[PDB]
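Novice: The structure's right below; bear with me while I get my questions together.
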There are 2 protein chains.
Amino acid sequence: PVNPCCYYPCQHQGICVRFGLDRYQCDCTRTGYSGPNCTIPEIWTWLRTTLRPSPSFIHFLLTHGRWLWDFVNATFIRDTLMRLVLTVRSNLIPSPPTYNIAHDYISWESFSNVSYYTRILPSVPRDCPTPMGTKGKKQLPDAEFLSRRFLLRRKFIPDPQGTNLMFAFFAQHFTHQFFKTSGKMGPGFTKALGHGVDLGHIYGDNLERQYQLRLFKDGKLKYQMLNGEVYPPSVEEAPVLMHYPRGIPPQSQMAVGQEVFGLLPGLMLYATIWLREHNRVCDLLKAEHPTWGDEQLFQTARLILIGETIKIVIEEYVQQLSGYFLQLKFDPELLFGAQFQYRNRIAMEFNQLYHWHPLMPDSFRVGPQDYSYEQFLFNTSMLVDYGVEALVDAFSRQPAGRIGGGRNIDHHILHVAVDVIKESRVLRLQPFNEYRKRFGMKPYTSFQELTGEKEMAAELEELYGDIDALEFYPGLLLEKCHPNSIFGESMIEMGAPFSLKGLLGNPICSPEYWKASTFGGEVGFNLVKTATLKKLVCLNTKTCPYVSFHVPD
Amino acid sequence: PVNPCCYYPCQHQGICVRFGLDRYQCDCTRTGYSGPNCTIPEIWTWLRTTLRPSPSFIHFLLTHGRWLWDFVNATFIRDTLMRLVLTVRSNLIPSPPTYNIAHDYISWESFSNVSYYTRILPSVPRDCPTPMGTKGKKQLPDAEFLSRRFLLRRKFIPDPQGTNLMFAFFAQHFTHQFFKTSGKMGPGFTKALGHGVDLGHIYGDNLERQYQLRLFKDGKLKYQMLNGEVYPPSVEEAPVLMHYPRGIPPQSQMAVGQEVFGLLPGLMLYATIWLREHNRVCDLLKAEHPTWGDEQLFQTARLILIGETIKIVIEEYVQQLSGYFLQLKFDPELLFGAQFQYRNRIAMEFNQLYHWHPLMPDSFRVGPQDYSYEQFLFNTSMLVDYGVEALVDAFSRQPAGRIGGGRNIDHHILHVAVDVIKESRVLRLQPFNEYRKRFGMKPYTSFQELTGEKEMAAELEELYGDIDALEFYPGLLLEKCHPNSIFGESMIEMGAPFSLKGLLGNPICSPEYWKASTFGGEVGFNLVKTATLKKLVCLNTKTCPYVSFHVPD
Ligand SMILES: *[C@@H]1O[C@H](CO)[C@@H](O[C@@H]2O[C@H](CO)[C@@H](O[C@@H]3O[C@H](CO)[C@@H](O[C@@H]4O[C@H](CO)[C@@H](O[C@H]5O[C@H](CO)[C@@H](O)[C@H](O)[C@@H]5O)[C@H](O)[C@@H]4O)[C@H](O)[C@@H]3O)[C@H](O)[C@H]2NC(C)=O)[C@H](O)[C@H]1NC(C)=O
Ligand code: HEM
Ligand code: HEM
Ligand SMILES: *[C@@H]1O[C@H](CO)[C@@H](O[C@@H]2O[C@H](CO)[C@@H](O)[C@H](O)[C@H]2NC(C)=O)[C@H](O)[C@H]1NC(C)=O
Ligand SMILES: *[C@@H]1O[C@H](CO)[C@@H](O[C@H]2O[C@H](CO)[C@@H](O)[C@H](O)[C@H]2NC(C)=O)[C@H](O)[C@H]1NC(C)=O
Ligand SMILES: *[C@H]1O[C@H](CO)[C@@H](O[C@@H]2O[C@H](CO)[C@@H](O)[C@H](O)[C@H]2NC(C)=O)[C@H](O)[C@H]1NC(C)=O
Ligand SMILES: CCCCCCCCO[C@@H]1O[C@H](CO)[C@@H](O)[C@H](O)[C@H]1O
Ligand SMILES: CCCCCCCCO[C@@H]1O[C@H](CO)[C@@H](O)[C@H](O)[C@H]1O
Ligand SMILES: CCCCCCCCO[C@@H]1O[C@H](CO)[C@@H](O)[C@H](O)[C@H]1O
Ligand SMILES: CCCCCCCCO[C@@H]1O[C@H](CO)[C@@H](O)[C@H](O)[C@H]1O
Ligand SMILES: C[C@H](C(=O)O)c1ccc(-c2ccccc2)c(F)c1
Ligand SMILES: C[C@H](C(=O)O)c1ccc(-c2ccccc2)c(F)c1
């Protein structure tokens, strides 16, 4: 007989378990539903469904009416809604984590082995009639053809929200601490064992690397003085594994936490900033505690930087991304009266979701100059040539592309998106519509409804066959955006649960850790509480340039 | 200059932080106290501490008045009290974890590096006057002499609670899955990376060792047949590292999850029983799931055995140990309306505390025979000679030694108690009375108050000089026992928070995991819900012997 779990019969987070030769069962425990497929609502669930307004309506509320949002932000209601946003989003994410690439069920190996990426939905069973489950054709559309006809940028479509490259290089820098897909272990495995905001892109994913980057004096990391400016040390000074083109002199090579950060001047930009901040923090701690050893000066500074990161990510990064009129607030105290797990494991779907390559432009403007991909990529001198001030100013001024909408990835880095779809099929991700149902959305009934247009939608119908066969990453990028927004509903409704759970899931946000002593008295605590992007750059640079996640207009 | 944090100035879980040259500050955050030293109580704390009865009063209520308890056990008050027991006890344990041997302060390294045991109180700073802080003598009492004069058994004292050897072997077996101090890394480090009831003493501490034990057919572990009965295989069959005496060849050995288990027949007994159980569980699962592969059968059986372990420990093991009239209950659902982190880090203090070597008798009786320590230790054939049925009957009939009170450790295994004291001084553990205040108890004002008698008290007062200089492990064993109890209050009041946090902190007790599907349906879920020590033995044997955690009348 055929595998019945290929039909995804279990609704609203119910678990499909195969019993006997030809039967199956759904485990509807705490799903809010009863019945063989978990489609029969309990009194409380029915009372919530016909009173829950559509995700588009709630977006509309958050993006309109400046007058009432000014009132809300200046009252207690700011905290109420921030607590509401945090809980409701994160409660979609299983914690402790549930499945992985090896196991489409709960196991001890899935809990303990942190080298795995986790998954919210199980993979499409290996014995299903069609690659995506039961719907569609026996062979999925060509990955290269799909990227060429639907993802390749014709003309540059700029982001309507005013997102800049300063955001884009932050987005890449920040995420590369919890996205480190293994080379030797293959797909579904991660080198980033911290599984979140651990700053292993600054300190490293292991102790051997960390010790090698540390100066072991005053808690600082090693550095070099070039033209009177502070930069990460050379590989000769800090002998760590760094990915560079075979030939580049070791004098030009810079040693940082993440191995791929020397490839782009934008990545090595922030790496330099955070390094300068770390030592600046250490100087504030050594004054406060002159009896403190190097190790305490180091570890305490790290936690401050971790706190600063989450502060800026929530209140500035996610703020610009969402375009919400609600002034987002980083306050761990909000979740102290609630049932919240202070742990996090990175999901593969989040890894797939965060591929925001449409952000990258056609070229890179630095003042009167205009640098192409073949001038900007692997360039080692640029960062030192222009300096931190001059580059931050240029990245904060240049607009980034629109993520959603489709056909917005520059031809250079299109190969990446091709791999993402190929990787998706190795991982055996479920269809787009099943992830829609998992995140409390209605599945798309037609290809028309996904893209919101006639032409590109009708072409996909011919290639996929059935809408319930549309793939995870294509669906996300092909979906119509919100009125004047950077992407569609799915990117918000699916990404936020992963995102906010990752931020507030950090142990520093727990009642046990969120104390003044953790950060070395009140000084270190205020450093977290009052951190800003503007403060992160200018308190570490000679002059103060234009710095923001949005273009100046 | 003298370090102010040596004076332990911050009371009620206040964190001492060294500011400037010789100044200190207490971090009185969410402790319920304010002021310079966290002694000024908040409105609710004052109310809460004046109304709170002594631990000795609560002990009395739980151990007296059968008529009241028969009523309580038959009503929902059973569930009401057990939830209070669970939540109130385990809240005394910091989670996420706090300190280790490296850091006497909150750090990311302490959080992420699972090789470390955690600790509740920080160490005694190295720049203090006396090794125990400020109080006591410059040179601490001799570890060898201290165990000789106070801990050495003269005449055997049986436990008045009726605890048998079956309990003591379960205790040692059960504990060695989360107590595995890395002899090569040093004290404070652990090989048991699951940090709790992960069954790393049945399936090994690492992945490669697990696979060597696994038969890879029907989810079962490898096994050899002797006398028609099921036993763990040899190292020839399953090539894994086993700590055997020099000269004993691998073919004469038996392969299990814990390396040290070959050294004692009692440890090797339970290893056999749980292995028999796993394969027995696999048989039931295979009938219900013929489509299931090997991996899922093994992983699911493991979870079922984890659930079985926690059930028996709570409802029988802790029941016997406590001797409470309240019928204890394992139901994770009691915590589903509570703030509870489902994670556990094994403490170094919990290690020190669990060295229950007094339990071991003068000799070992197996029916008509009486084996000495030399005859019993490192024995290879005894298990195979008698069988499981016979030795279960044997250990369940012979009384185990009373833990507390003092002077009840056999000379053969007395060298352990010595090493524990010497390990504590390496670990720079805080005084006994400092842990008393840490676990809601009054510090002892004298040694006479600690012991109840007068002779031992006088010489301890001579050797230590001060009661506040007394060490953790000597203090736990020499303390007066509750009338007709196995040990004193400090073993309960300090040990209960660790063990209950360890048991319920297991991810299977979370709302996400605690589902029937996790255990392959209702069949596996019931096995967990109806687990017994009796059922663990007599469902894996041909005949059922006397099996209990206590002796017969
Ligand atoms: C959890 O925490 C444990 C720490 O308690 C971790 O175990 C420890 O791991 C460290 C490093 O991995 C081991 O190193 C020891 O620390 C000494 C510090 O002084 C160290 O001396 C220095 O070693 C440097 C290398 O790390 C060395 O620099 C040289 O590096 C290269 C050669 O390695 C070359 O490029 C050059 O020769 C450099 O000079 C420097 O010169 C010093 O000699 C020494 O190596 C020590 O061995 C610890 O042994 C170890 N502690 C233990 C086992 O107790 C553990 O890994 C953590 N767990 C996880 C999962 O991360
Ligand atoms: C033009 C600059 C960029 C280059 C050259 C680049 C390069 C790459 C490549 C080649 C991969 C896949 C590795 C493979 O071949 O298998 C990758 C992965 C990834 N990309 Fe980019 N990328 C760029 C921009 C960005 C930006 C701006 C973001 C925004 C967050 C981003 C997000 C990611 C993420 C999250 C991954 C997964 C990390 C991992 O490999 O584990 N990329 N990048
Ligand atoms: C006659 C049987 C026993 C023998 C021969 C014995 C001896 C030993 C030895 C040699 C060790 C390893 C070295 C050490 O840590 O001291 C050890 C560890 C330990 N034992 Fe026992 N003991 C016995 C009974 C018990 C009992 C009844 C308990 C109660 C649970 C117990 C609990 C422990 C604990 C908690 C450890 C520490 C584990 C570690 O960190 O390695 N032992 N014992
Ligand atoms: C890397 O980038 C640097 C920018 O600092 C490049 O140097 C500039 O190159 C342009 C031509 O593209 C010249 O017109 C400028 O005069 C150069 N500026 C400076 C300050 O030297 C450099 O060519 C790039 N390197 C590589 C290998 O592509
Ligand atoms: C539960 O989900 C299954 C998905 O397979 C539904 O399908 C079943 O019922 C259909 C209509 O009666 C039949 O045509 C299918 O053959 C049958 N599928 C199987 C595997 O037996 C089923 O209707 C759903 N049940 C309810 C109550 O809605
Ligand atoms: C957890 O992740 C994987 C599980 O597949 C482990 O890697 C495998 O280990 C086994 C036994 O050692 C090998 O046979 C496989 O070849 C390995 N697969 C790989 C490397 O892809 C890994 O060892 C585990 N990690 C930890 C920390 O337990
Ligand atoms: C622009 C098209 C008009 C449709 C009005 C949608 C506004 C959403 O209104 C929603 O109505 C639902 C009832 O259907 C309720 O359950 C929601 O709580 C309510 O807000
Ligand atoms: C004015 C009130 C709107 C602000 C409250 C935001 C509620 C949190 O956002 C909610 O996230 C859930 C989890 O993904 C989704 O299922 C909901 O549709 C979404 O609105
Ligand atoms: C009728 C007796 C049952 C009362 C339920 C109390 C169980 C909580 O246990 C309590 O833990 C406290 C914190 O660890 C200790 O200080 C108390 O002495 C202990 O009884
Ligand atoms: C209402 C609780 C306040 C009394 C706590 C006093 C501490 C006395 O302690 C307890 O007193 C009990 C009195 O019944 C005795 O039976 C116990 O053995 C004794 O330890
Ligand atoms: C606060 C707001 C909300 O939860 O709706 C929100 C939170 C997080 C994201 C977000 C989505 C994907 C990657 C990174 C962040 C997002 F797009 C919107
Ligand atoms: C239920 C009871 C209580 O909390 O008081 C209780 C719970 C756990 C222990 C216990 C103490 C030390 C090691 C193992 C178990 C104990 F001794 C008593």
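Chain B residue numbers are taken from Swiss-Prot; in order, the displayed residues are 32-584.
Determined by X-ray crystallography, 2.9 Å, according to the entry header.
Here the Cβ of each residue, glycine as well, is placed from N, Cα and C on the backbone.
Sharing the feature lines straight out of Swiss-Prot:
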DOMAIN    B:32-70  domain 'EGF-like'
ACT_SITE  B:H207  active site, proton acceptor
MUTAGEN   B:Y385 to F  Abolishes cyclooxygenase activity
ACT_SITE  B:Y385  active site, for cyclooxygenase activity
BINDING   B:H388  heme b binding site
Novice: Highest Cβ count within 10 Å among the recorded positions B:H207, B:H388: which residue is it?
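Specialist: Per the Cβ count, the most surrounded site is B:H388.
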Novice: What does DSSP give as the helix, strand and coil breakdown of the domain 'EGF-like' (B:32-70)?
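Specialist: DSSP classes over the domain 'EGF-like' (B:32-70) add up to 4 helix, 12 strand, 23 coil.
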Novice: Using a Cβ-Cβ cut-off under 8 angstroms and a sequence gap of six or more, which residues of the chain neighbour B:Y385 (mutagenesis position)?
Specialist: B:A202, B:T206, B:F210, B:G526
Novice: Measuring Cα to Cα, how far is B:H207 (active site, proton acceptor) from B:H388 (heme b binding site) in Å?
Specialist: 14
Novice: Can you tell me the three-state DSSP label for the residue listed as 'heme b binding site'?
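Specialist: SS state of the residue listed as 'heme b binding site' = helix.
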